[PDB]
Amino acid sequence: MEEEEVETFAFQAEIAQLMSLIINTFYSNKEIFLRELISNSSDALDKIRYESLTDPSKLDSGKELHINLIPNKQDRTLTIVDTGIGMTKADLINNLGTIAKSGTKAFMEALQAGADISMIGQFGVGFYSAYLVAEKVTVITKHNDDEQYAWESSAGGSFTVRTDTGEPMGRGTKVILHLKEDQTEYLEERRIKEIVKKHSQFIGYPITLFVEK
Ligand SMILES: CCNC(=O)c1cc(-c2c(O)cc(O)cc2Oc2ccc([N+](=O)[O-])cc2)on1
């Protein structure tokens, strides 16, 4: 009988409130979730790029800096993979749910006042736009300073962090979106290309799309 070690966490109260607003409100332009996840990947890639200038050894865990987009119709998932700096277990805990960082509170209050979802990434909470289209999100991540971990949440006020012994990452972050039944358009090649073109043209790392036959 194999094993993983897991810990359950409560979302910080304002993040939980924010996620509820995201999950339960109609917004047009839900398509921006992908721009936000790509931009998160870009930010993480910048960190390893500039850190590599003074310490090339940080690239031992993977030299190519790039982004992969992987839709899977049968799994009903859209996966975004990057070879950015990655997150430690403590990074996952501190940055993906237990602390209301940056513009978390400001943006929550803005949505409360009936604001658009569009500027979510400017407030430092772009990751949570995933829940515009996903019922469940899994984040696999590997940083040079720690082991590989899986972060997991279907919202409802909690998330888990566990050891992960699947396919090795090397270094970076994979975000797996389990799509809602009425959001399956984002599994289609044409739609992904449309939204990358409209919102992610200036991203300064190579993006590869894996088109299903
Ligand atoms: C502390 C050093 N690590 C990072 O900054 C980092 C960030 C990411 C990353 C990613 O590569 C892709 C994503 O979709 C998200 C990522 O991290 C986060 C976590 C939370 C937010 N947020 O909006 O609250 C954004 C990016 O990976 N490593």
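Just so it is clear, chain A uses Swiss-Prot numbers, and the residues here are 12-224, in order.
This entry, so its header tells us, was determined using X-ray crystallography, 2.0 Å.
Including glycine, each Cβ sits where the backbone N, Cα and C put it.
In the three-state DSSP scheme, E47 (mutagenesis position) falls into the helix class. In Swiss-Prot, a published mutagenesis experiment is listed as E47 to A, annotated Strong ATP-binding. Strong interaction with HSF1, HIF1A, ERBB2, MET, KEAP1 and RHOBTB2. No effect on interaction with TSC1.
Cβ neighbour count for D93 (mutagenesis position): 28 (other Cβ atoms within 10 Å of its Cβ, all protein chains included). Experimental mutagenesis at this site is recorded by Swiss-Prot as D93 to A, annotated: Impaired ATP-binding. Strong interaction with HIF1A, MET, KEAP1 and RHOBTB2. Loss of interaction with HSF1 and ERBB2. Los of interaction with TSC1.
Counted within 10 Å of its Cβ, the other Cβ atoms near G97 (mutagenesis position) come to 27, all protein chains included. Quoted from Swiss-Prot, the note attached to the mutagenesis of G97 to D states: Abolishes ATPase activity.
Taken in sequence order, the mutagenesis positions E47, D93, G97 that lie near ligand 1, meaning a CB under 6 Å from one of its atoms, are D93, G97. Reported as a whole number, the C-alpha separation between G97 (mutagenesis position) and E47 (mutagenesis position) equals 17 Å. Of all Cβ atoms in the shown protein chains, 21 besides its own fall within 10 Å of the Cβ of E47 (mutagenesis position).
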